[PDB]
Amino acid sequence: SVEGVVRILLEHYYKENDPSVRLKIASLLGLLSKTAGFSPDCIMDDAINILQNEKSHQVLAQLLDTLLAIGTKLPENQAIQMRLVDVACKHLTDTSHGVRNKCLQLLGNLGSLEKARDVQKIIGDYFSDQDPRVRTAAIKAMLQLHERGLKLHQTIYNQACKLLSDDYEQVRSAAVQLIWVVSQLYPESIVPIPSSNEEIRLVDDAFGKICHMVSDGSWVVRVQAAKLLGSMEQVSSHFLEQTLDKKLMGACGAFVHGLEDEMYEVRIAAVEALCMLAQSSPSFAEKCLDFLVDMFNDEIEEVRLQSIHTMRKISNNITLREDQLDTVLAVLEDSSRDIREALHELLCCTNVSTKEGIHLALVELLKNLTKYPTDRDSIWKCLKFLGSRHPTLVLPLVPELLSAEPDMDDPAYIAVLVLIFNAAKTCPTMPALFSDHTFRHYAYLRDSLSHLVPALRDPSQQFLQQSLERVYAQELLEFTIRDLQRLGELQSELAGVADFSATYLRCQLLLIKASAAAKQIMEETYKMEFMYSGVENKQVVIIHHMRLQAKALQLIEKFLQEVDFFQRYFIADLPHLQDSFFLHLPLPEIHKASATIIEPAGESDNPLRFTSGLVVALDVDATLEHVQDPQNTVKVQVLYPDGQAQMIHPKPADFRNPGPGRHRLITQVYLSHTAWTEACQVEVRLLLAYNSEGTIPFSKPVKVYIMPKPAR
Amino acid sequence: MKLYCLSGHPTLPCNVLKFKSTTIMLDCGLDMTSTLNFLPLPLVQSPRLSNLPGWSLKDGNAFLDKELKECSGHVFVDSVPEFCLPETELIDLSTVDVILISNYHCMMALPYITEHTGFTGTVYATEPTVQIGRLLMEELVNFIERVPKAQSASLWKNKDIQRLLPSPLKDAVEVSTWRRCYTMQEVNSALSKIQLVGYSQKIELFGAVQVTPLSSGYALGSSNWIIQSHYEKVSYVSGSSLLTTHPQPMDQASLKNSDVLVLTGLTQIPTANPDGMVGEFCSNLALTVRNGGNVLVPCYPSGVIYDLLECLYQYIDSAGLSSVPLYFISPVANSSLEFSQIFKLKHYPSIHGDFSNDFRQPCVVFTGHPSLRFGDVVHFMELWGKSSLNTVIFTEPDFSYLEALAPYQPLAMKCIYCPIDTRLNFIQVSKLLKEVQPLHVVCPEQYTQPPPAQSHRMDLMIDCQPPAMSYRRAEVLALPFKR
């Protein structure tokens, strides 16, 4: 009953004279226009008849809004689009600004993508209109037209550049965006500077113009330009290096003016631009390294963190010096643990050039260990990379670092041990300097912490291949399972597929031997699905087949609906699941995610005090490694000894991001209950939440001791 | 000239004044009573409310037995408190060019407007209002997101199912545009668009319009706007006070010669004497502190509290109460007191940490959000809800108190209700109108007809000639002036 009531309301609009009620009716039409499967194209002519005799302003605005909404609904009927363009150019000259906004948006979203009026020039005439909002909407329509796929003309740059000296805010940002895109269109063209006789590539003109634009008195446009400079690669390098000559103080020296501007936001945007343009060009990277290491002494922490990430992203494209290494390692003394973790991950890939540099790096990392103990698990891993990259610099440190025999519980001793073992793995001559007690220590850290110490002086890959082809019964399954476990603890680089195939064969064994074993099958399939990274459609087929087996076997109604769902979602795998309910599992290329609860340790006999009925705060600080988007699939679980369970979902902004594959989770958990009599223990652990609805425990739980003291 | 009134709420105003060229948005606000239909967000697992009897439908066509819960005769949605919002359908929020502001109690809805839907203008506000507004939005974002409960509830939201659930939920309005709160970065970026403005600091607009604020005496920096032109003058006066409090008293003389007085933000308690009710507050606090019991006084961490505390101080030395501490628990305490001073009470940042070492009973504990649905007040209202000695004393007219207190029933603590509204009452607004002589008046429908609860009175209706044109929620009025 759409067209009927629409025609009734149109006959009302014809007889009703109050413009506000007319606008009410028009809004009703606009809201009803979105009926999916209805033909309001029969009403487009009527809409044009309404706009052909209007006297108000907003009416035409929202009416052309409806026309644009319906034109975006059928963008293939080019005749309707040409009619809309016609009536728009008819109405384009209207005096009001809102109607002009609507017509320019209609042109932008419904322009002719074929190279028959030149809508480009018609719109471009409006960069000289009176109300600057009209010019803003005009540039926005230009952007919309371009982004649909139309390649634009050269002149737009030469017309937009005039707006650079305008005294309004959004217009300048839009102008910078237009220059950016049009120079990404015609970069190499030759434009002569009218202030001289020189002629430079158009990309260089664009770059210099954006640089000078950064010197504007508005900060929004400064953010815009600083960001948009980020992806400008094809510009000539000498101009770029000129943009950091602090001595020349606007087409040059922009970065210096930015990295010390008032609002830290433009500083951060400039850091991003520097990072990108340094990843593209290594010479400019080494040139800007000075200001980049200078950015460490910025008073606020977010620029610190971001500059740290960026500088680490250009490791091979820079070379650190003595003073640079000193200034970067002096930062470890900072209080914010996030900066510390970021700095740790930074140090894993730095290009150190001097042996005393490695000495001082180890010295400062050990100092950081002493000051902040909890950072332990970080430092070691970073050292795992330190020795595995620069063996020629650590070579003379072996006699001095090996120095009485310290005990096996000094984190510094173990750290330097891992470092020198990573060194010796890359040059087998250091094992001869390793003392007998050093060899005992190496054996201890080897059978204990093989995930840090390497295997000193690939057959394991072909060994895994033969072990997987041997299984293609229970005794061979057990033997292969323990072989996979032993090799996974032997080589951590391959431990991923090791535990993958281990739990797969575990499921196979528990299924072939077979009430709770079905639940165990289900949980192992759950873990292989969710807790792991890098699964392909083949593995999904296999694990869903195992799930079907598990449900069919736990049966001894819903089974038929679920196998129907399986068939519907797996229409492609059916020619690949021949003779199914053994099914081959390919081992793809893999890392097992995990969780390391660190703060607090709970081993402290000093408990946490609380009063006779009140909250108490518990700060959880735990790192995660190679987790797939932890913002969703991670929760913290609290168990009181009674039997209840609190499942605290953590907020988004509490999962910090220090580096690739590593994430940090610092959060607050609120411990209390009904009145407590005596000091007791509580359980806090992690959980992986999945929706196929379920929870998987994958961290070693931490028991915290809470002690009462009734209030005063 | 047009007036797209969005927020039908009577004292949390918001309206789009559409003009010749600009389209200004006078004081977009956030209806917040929508949080009363939802359960609370207690800090620790509340044993009484986790095991409520899951209410069931009579037919049971759907599994509503997990969404709605039943407690002592009222059934509630189980979710995060999905706040109310100004309708976002009449006018597209991008055409708006300038958003003014009156005072913090009305700016809680800027993140919803200028960040989620592509707003392009710049908002004006005095300095104290932007400060206290940052502070309020901070406590809100820090209360709702301390133990997130994102598990939603969607089946109830349909119209068909809604028409089958009894009051109070059937009383809900526009249930399809209710949203979870906003996030931290959102408000922090939104407040960056502020451009401070002092009093009588003439501001221009596109060579077309002129705006200027005037001190209004409601609160620090609270302001009555003036939006005039070469031919028209609109005098927005939203929530002013004539009782001479600390703020610089209002300029009731500049609003003359006006053409449209969009009068919004009058009292909600027309039959309540502010001074007498403050006396009642002090009375009950003394009565239940001088016997041993506690007291729990919900109040925003700004505004009326600075009134209340002041009186309480003048009461401490006129009744000899020296031996009872007076707390202030909120995650915005320090900045709050600093901004009250630089323009006995021991403030604290949060109930966890330091506070648990100064707890001496009896005490007095002003706390977080006064809709008894999140913050800290939930924790105490679950701690003292069993001893007939203790006491809660509401001092906020915003949220109707009956339903507010309801989802903690059956409770055995007293619950006084003595609301303190320093706003313009109706005899004062009649005198103010006859003085300022506005050519017209625009007031929400809650005013030109007497209140519902007290139908027999006919004196609390705003009496003015010509008759006061009114607006209903999400309506488009035409101020009948022809150029």
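So for chain B, numbering is Swiss-Prot's, and the shown residues are 1-343, 372-511, in order.
The header says electron microscopy, 3.9 Å.
Just so you know, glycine gets a Cβ as well, placed from its N, Cα and C.
Listed in sequence order, the residues of the same chain lying 6 or more apart from B:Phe19 (1D-myo-inositol hexakisphosphate binding site) and placing their CB within less than 8 Å of its CB are B:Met1, B:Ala208, B:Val209, B:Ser229. Residues or ranges marked as 1D-myo-inositol hexakisphosphate binding site by Swiss-Prot on the basis of similarity to another entry: B:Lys2, B:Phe19, B:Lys510, B:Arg511.
Here Swiss-Prot notes a mutagenesis experiment, B:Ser283 to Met, with the remark: Abolished interaction with BRAT1. When secondary structure is read from DSSP and collapsed to three states, B:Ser283 (mutagenesis position) falls in the helix class. Cβ environment of B:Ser283 (mutagenesis position): no same-chain residue six or more positions apart lies under 8 Å away.
B:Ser283 to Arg appears in Swiss-Prot as a mutagenesis experiment; the accompanying note says: Decreased interaction with INTS11 and BRAT1.
Within the same chain, residues at least six positions away from B:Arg511 (1D-myo-inositol hexakisphosphate binding site) with a Cβ under 8 Å of its Cβ are B:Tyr231. Considering other CB atoms within 10 Å as the measure, the emptiest surroundings among the binding-site residues B:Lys2, B:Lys510 are those of B:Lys510. Residue annotation for 1D-myo-inositol hexakisphosphate gives B:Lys2, B:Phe19, B:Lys510, B:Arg511. The furthest Cα pair among them is separated by 13 Å. In sequence order, the binding-site residues near chain A (CB to CB under 8 A) are B:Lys2, out of B:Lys2, B:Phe19, B:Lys510.
In the three-state DSSP scheme, B:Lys510 (1D-myo-inositol hexakisphosphate binding site) falls into the coil class. Reduced to three states, the DSSP call for B:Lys2 (1D-myo-inositol hexakisphosphate binding site) is strand.
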